[PDB]
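Data block below; observations after.
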Amino acid sequence: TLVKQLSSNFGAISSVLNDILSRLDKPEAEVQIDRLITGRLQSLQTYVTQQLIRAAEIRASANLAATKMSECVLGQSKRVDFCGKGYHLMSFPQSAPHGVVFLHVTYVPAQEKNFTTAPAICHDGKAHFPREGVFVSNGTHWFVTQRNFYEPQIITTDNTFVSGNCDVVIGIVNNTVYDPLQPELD
Amino acid sequence: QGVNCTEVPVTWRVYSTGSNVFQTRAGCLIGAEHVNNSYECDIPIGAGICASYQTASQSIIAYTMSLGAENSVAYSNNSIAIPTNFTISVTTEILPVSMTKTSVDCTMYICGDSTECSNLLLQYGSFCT
Amino acid sequence: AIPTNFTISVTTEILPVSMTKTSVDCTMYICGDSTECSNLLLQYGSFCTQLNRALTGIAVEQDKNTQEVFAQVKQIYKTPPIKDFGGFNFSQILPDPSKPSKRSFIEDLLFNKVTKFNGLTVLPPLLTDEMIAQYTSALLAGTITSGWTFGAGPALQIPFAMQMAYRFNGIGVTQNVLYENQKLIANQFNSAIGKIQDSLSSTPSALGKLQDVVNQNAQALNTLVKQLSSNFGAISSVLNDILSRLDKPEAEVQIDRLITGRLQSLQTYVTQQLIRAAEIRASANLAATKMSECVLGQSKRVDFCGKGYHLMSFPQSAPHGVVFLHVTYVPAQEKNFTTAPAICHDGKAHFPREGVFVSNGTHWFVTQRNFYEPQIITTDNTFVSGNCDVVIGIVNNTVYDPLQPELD
Ligand SMILES: CC(=O)N[C@@H]1[C@@H](O)[C@H](O)[C@@H](CO)O[C@H]1O
Ligand SMILES: CC(=O)N[C@@H]1[C@@H](O)[C@H](O)[C@@H](CO)O[C@H]1O
Ligand SMILES: CC(=O)N[C@@H]1[C@@H](O)[C@H](O)[C@@H](CO)O[C@H]1O
Ligand SMILES: CC(=O)N[C@@H]1[C@@H](O)[C@H](O)[C@@H](CO)O[C@H]1O
Ligand SMILES: CC(=O)N[C@@H]1[C@@H](O)[C@H](O)[C@@H](CO)O[C@H]1O
Ligand SMILES: CC(=O)N[C@@H]1[C@@H](O)[C@H](O)[C@@H](CO)O[C@H]1O
Ligand SMILES: CC(=O)N[C@@H]1[C@@H](O)[C@H](O)[C@@H](CO)O[C@H]1O
Ligand SMILES: CC(=O)N[C@@H]1[C@@H](O)[C@H](O)[C@@H](CO)O[C@H]1O
Ligand SMILES: CC(=O)N[C@@H]1[C@@H](O)[C@H](O)[C@@H](CO)O[C@H]1O
Ligand SMILES: CC(=O)N[C@@H]1[C@@H](O)[C@H](O)[C@@H](CO)O[C@H]1O
Ligand SMILES: CC(=O)N[C@@H]1[C@@H](O)[C@H](O)[C@@H](CO)O[C@H]1O
Ligand SMILES: CC(=O)N[C@@H]1[C@@H](O)[C@H](O)[C@@H](CO)O[C@H]1O
Ligand SMILES: *[C@@H]1O[C@H](CO)[C@@H](O)[C@H](O)[C@H]1NC(C)=O
């Protein structure tokens, strides 16, 4: 666009300076030239202004790319959807002609099952809460499992902690919590 | 755009015909067949209206777009869903980092080799700088 | 100092997302329907084309901005017909099904508080207010019924009270604190929402950030139109008056002066719109970031999304932007306790596990930071490393071994 503007002839008799100078006696040529200078100077100013604005767009992108490099390649980000959909594990950069390409490796949950749950287990009047897991049931037995992957464990005193009584908890269920030392102590 | 279907008489007037005329908030749409079936956004028109080519006998249709499949979570006070498996997904994210670096000799652009022109460009002070 | 109580605070964050999709017909603005003026305008090359493209590009971005902020959910999730979230009432932020155009109560307020052309036209957005409301309600339904799981992959249902318990763990406060205070927490939450209604309705500047965008664009156009009457060094600002009065060779001079002035005025307008568009785009990028990190998950970034420790965020639509209701945990009613980095017992240095040692003046306990729930100091909530002669602030006490009485 910038180059083509040179042929515009911005109100002048000709877009070509040599034709203006050849055809005219000079006093008029200066006027015809001023018209071309004004238009051509305006064209450069237009070009540069747009380049400054576009440069800002790229700068912002580069700052984002640099941020991603630091947080997704040189570490493991916990920012949701910052480094791909799913739970971020790692990423690998690849170069590109005028930019960077990130390959984001994420963990995505699949094949969920529906379990019955509860906030706590009532054992001998004590409210047992899970440690780093959730209480689930298959309709019969209750188990405790890590929230993000079904891997049911027996509910024991090593998988829970005790706070208060069982009257305060809204949806507590009755069950037995196993003490691993019971068969060794008695 | 912004034109009522009452206007646009039946350069060219080939596509000013009737039958296939649909009034949208975006303007008068001619040549597309409006349907009551929603679909994903294809060619956006505006105000929820999109168009697509349906091969339905290989013709352009207009519709109100769907925002995605409907779903309902089986929520209860005692039901939890837990994944038993997982997949490792790899996605690609593309970001631009830099532009082509250019510079322009303002005198060469404006005046070139014309001395009679470069002597007038001096009257514009520092603009070139 | 350790908190003994807490409050649930809900605050509003207002962000612009998009501008009115304004477009200007360069040729018409400058020349109207004058043939002579149009022919002269052609002598200025591509300037007209560039201006038309610049404004077109902005309009496209305005839809892109909206799409990135709101369309972050693959499916449109609905809430159950029976709303039971453990005492938490979301009826003021969820759509009212009896009125099939809503736009929940809070959204309804936002849309009420915010408040003949020459080549100048306005295009509608691709996403209508109803569609935005549907995306927003989908996000709320997901957030409420499946926590953040729907933002990672499949939506996995979970009881709301349990969801909150997980969000408390993210604060550093043990689950039992929520379950033993569930009624209190739900009540504080519900009251906080009621306060939002009054805050938005009462304060006229609450949505100023959105109104400012509207006002700036309105001024830009009012200015652009007024420039048509400037008469930039011509006998008349009206092209028809020039053409009806002067002969060709003289009219051209007067017209060229108006073309230069009007073209310059339009270029000025467009340049500013590109700069303003960049500001709005940056805002949209921030809003989209917050949507992902505050609504589709639990952010750990300080003061990123409300003061206090982040729990939840509930999006609400607005005319040209998004409103976030940030729910945070704020510590309250702290007490002064005596502390120590370690306890000396039988020459051993005992350090706390995920807690702090405190004293009430006579007895030492292990407490939870950000809440205060003193436990007996035992081998189950402490660990041993090194001897007692290294730690500077170490105090002498007894660590209870819970197995001792089982054996003896
Ligand atoms: C993944 C799945 O099947 N979830 C089912 C749901 O489809 C059904 O509507 C609901 C009521 O029976 O029970 C859930 O466990
Ligand atoms: C309803 C059901 O599946 N119950 C089974 C039970 O029969 C089995 O003995 C136990 C083994 O841990 O696991 C439970 O989930
Ligand atoms: C933990 C919990 O709230 N369980 C509720 C129970 O309180 C309620 O009485 C019943 C309907 O009558 O529905 C259950 O899901
Ligand atoms: C959910 C449940 O089983 N609750 C039982 C309650 O029915 C019983 O009456 C009480 C002993 O009197 O012990 C509770 O654990
Ligand atoms: C100027 C004009 O034609 N306005 C039309 C009106 O005549 C028509 O009855 C109405 C139907 O919705 O739509 C308006 O845009
Ligand atoms: C909801 C609705 O109005 N559906 C009608 C459909 O019953 C009719 O067969 C069709 C004819 O083209 O037009 C649709 O708009
Ligand atoms: C426990 C289980 O079902 N694992 C399945 C495996 O059997 C299957 O062959 C594979 C295919 O990708 O996907 C895994 O999640
Ligand atoms: C232990 C304690 O003081 N809890 C107070 C409660 O008594 C008070 O009613 C409520 C505000 O209504 O704020 C809680 O922090
Ligand atoms: C502040 C608040 O949430 N008030 C709601 C009220 O508008 C609603 O009608 C009622 C229905 O149970 O539940 C209350 O919690
Ligand atoms: C939470 C608390 O008790 N703060 C008190 C403070 O009010 C008092 O001015 C200062 C001097 O005695 O001692 C602090 O422990
Ligand atoms: C943690 C600790 O060691 N605090 C002691 C403080 O009790 C004592 O009063 C002060 C000297 O006056 O020296 C500090 O190092
Ligand atoms: C300031 C102080 O009381 N220091 C005593 C130290 O003299 C004693 O030897 C040790 C037990 O061996 O217990 C420390 O608390
Ligand atoms: C410290 O807590 C214990 C708890 O049993 C209590 O008996 C004791 O009186 C308290 N001391 C002070 C100074 O409050």
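Following Swiss-Prot, chain C shows residues 713-827, 854-1146, kept in their order.
Technique stated in the header: electron microscopy, 3.1 Å.
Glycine too: its Cβ is placed from the backbone N, Cα and C atoms.
One natural variant catalogued in Swiss-Prot, C:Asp796 to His, is accompanied by this note: In strain: B.1.1.318. Neighbour count (other Cβ atoms within 10 Å of the Cβ, all protein chains): 13 for C:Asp796 (variant position).
For the natural variant C:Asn856 to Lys, Swiss-Prot gives this note: In strain: Omicron/BA.1. The structure shown keeps the original residue. DSSP gives C:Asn856 (variant position) a coil state; it is part of no helix or strand. Its own atom aside, the Cβ of C:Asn856 (variant position) has 13 Cβ atoms within 10 angstroms in the protein chains shown.
Listed in Swiss-Prot is the natural variant C:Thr859 to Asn, annotated as follows: In strain: Lambda/C.37. Proximity of C:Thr859 (variant position) to non-local residues of its own chain (separation of 6 or more, Cβ distance below 8 Å) is seen for C:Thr734, C:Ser735, C:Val736, C:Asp737, given in sequence order.
For C:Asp950 (variant position), no same-chain residue that is 6 or more apart in sequence has a Cβ closer than 8 Å to its Cβ. Swiss-Prot gives this note for the natural variant C:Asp950 to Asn: In strain: Delta/B.1.617.2, Mu/B.1.621.
Long-range Cβ contacts of C:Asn969 (variant position) within its own chain (separation 6+, distance under 8 Å): C:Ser975, C:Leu996. Quoted from Swiss-Prot for the published natural variant C:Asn969 to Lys: In strain: Omicron/BA.1, Omicron/BA.2, Omicron/BA.2.12.1, Omicron/BA.2.75, Omicron/BA.4, Omicron/BA.5, Omicron/BQ.1.1, Omicron/XBB.1.5, Omicron/EG.5.1.
Quoted from Swiss-Prot, the note on natural variant C:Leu981 to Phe is: In strain: Omicron/BA.1. Counting every protein chain shown, the number of other Cβ atoms lying within 10 Å of the Cβ of C:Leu981 (variant position) is 18.
Mapped onto three states, the DSSP output places C:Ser982 (variant position) in coil. While the structure shown retains the original residue, Swiss-Prot records the natural variant C:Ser982 to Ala with this note: In strain: Alpha/B.1.1.7.
Annotation of the natural variant C:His1101 to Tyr in Swiss-Prot: In strain: Theta/P.3. Reduced to three states, the DSSP call for C:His1101 (variant position) is coil.
Counting every protein chain shown, the Cβ of C:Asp1118 (variant position) has 18 other Cβ atoms within 10 Å. Under the heading of natural variants, Swiss-Prot lists C:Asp1118 to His and annotates it as follows: In strain: Alpha/B.1.1.7.
C:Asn969 (variant position) falls outside any helix or strand according to DSSP and counts as coil. Nearest Cα neighbour of C:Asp796 (variant position) among the listed variant positions (C:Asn856, C:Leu981, C:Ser982, C:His1101, C:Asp1118): C:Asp1118. C:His1101 (variant position) sits 102 Å from C:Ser982 (variant position), taking the Cα positions as reference. Chain B lies within reach of C:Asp796, C:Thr859, taking the variant positions C:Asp796, C:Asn856, C:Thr859, C:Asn969, C:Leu981, C:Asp1118 and requiring a CB-CB distance under 8 A.
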